[PDB]
Amino acid sequence: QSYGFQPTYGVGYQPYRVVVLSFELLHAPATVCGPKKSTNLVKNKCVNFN
Amino acid sequence: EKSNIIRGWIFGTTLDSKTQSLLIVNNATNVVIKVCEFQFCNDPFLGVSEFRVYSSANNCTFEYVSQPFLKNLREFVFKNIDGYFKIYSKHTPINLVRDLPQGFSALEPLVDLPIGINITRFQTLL
Ligand SMILES: *[C@@H]1O[C@H](CO)[C@@H](O[C@@H]2O[C@H](CO)[C@@H](O)[C@H](O)[C@H]2NC(C)=O)[C@H](O)[C@H]1NC(C)=O
Ligand SMILES: *[C@@H]1O[C@H](CO)[C@@H](O)[C@H](O)[C@H]1NC(C)=O
Ligand SMILES: *[C@@H]1O[C@H](CO)[C@@H](O)[C@H](O)[C@H]1NC(C)=O
């Protein structure tokens, strides 16, 4: 059956697009990640580097 | 090398619509590494026009592009370690003409691909 969408329906009967994201945490050569930090550079001082 | 007439590979476990199969091909621009499954033929001759190595690609995961693989020896090592495919390489001129000469030159790695498909057999395309 066909939805009929019109500008005047209220709040509960308006199009509400949905996007579902599913992640897989299984054991494999994982490739997708997040962004990384790029803090500044210092020299000639006792620091902890990563 | 001499007259070339080389470049191309087909790895994988089987060769009929099962699992996946790399095609490390060269066409002087891009060493495209497609892990998409095809159906193959007996003697696919291409280039110079007629492209009939493949029939169809169904479902696949990886893609890639890079620069090409450049009386000389063209020399590679293909290795697979826990879901990482590695291809070392070297291209060196020689003066001898009989067989693999006496000498020493190490191989400098080129790429590293996380694929995760176990491989059993391979053959070379022209
Ligand atoms: C060498 O082969 C690759 C693989 O087909 C070609 O790469 C394509 O280039 C076109 C041009 O922009 C793209 O639209 C495609 O997406 C690329 N990939 C594929 C799989 O077609 C490349 O163009 C070829 N080199 C030359 C000089 O033709
Ligand atoms: C590719 O593999 C999936 C894995 O189950 C399968 O469902 C699908 O039919 C295959 N083909 C395509 C075109 O996705
Ligand atoms: C690749 O691994 C899967 C699961 O470990 C196995 O079922 C398959 O037979 C292997 N391929 C071989 C041994 O060619």
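Residue numbering for chain B follows Swiss-Prot; the residues present correspond to positions 96-143, 155-176, 187-242, in that order.
Cβ atoms are placed via backbone N, Cα and C, with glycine included.
Some features that Swiss-Prot has for this protein:
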MUTAGEN   B:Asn121 to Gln  Partial loss of biliverdin affinity
VARIANT   B:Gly142 to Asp  In strain: Kappa/B.1.617.1, Omicron/BA.2, Omicron/BA.2.12.1, Omicron/BA.2.75, Omicron/BA.4, Omicron/BA.5, Omicron/BQ.1.1, Omicron/XBB.1.5, Omicron/EG.5.1
MUTAGEN   B:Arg190 to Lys  Partial loss of biliverdin affinity
VARIANT   B:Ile210 to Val  In strain: Omicron/BA.2.75
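Summarising the environment of B:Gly142 (variant position), the number of other Cβ atoms within 10 Å of its Cβ, over all protein chains shown, is 11. Distance between Cα atoms for B:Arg190 (mutagenesis position) and B:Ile210 (variant position): 11 Å, as a whole number. Distance noted between the C-alpha atoms of B:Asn121 (mutagenesis position) and B:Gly142 (variant position) is 11 Å. Sequence-distant neighbours of B:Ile210 (variant position): residues of the same chain at least 6 apart with a C-beta under 8 Å from its C-beta are B:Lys187, B:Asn188, B:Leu189, B:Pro217. In the structure shown, across all protein chains, B:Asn121 is the one of the mutagenesis positions B:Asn121, B:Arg190 with the greatest number of other Cβ atoms within 10 Å.
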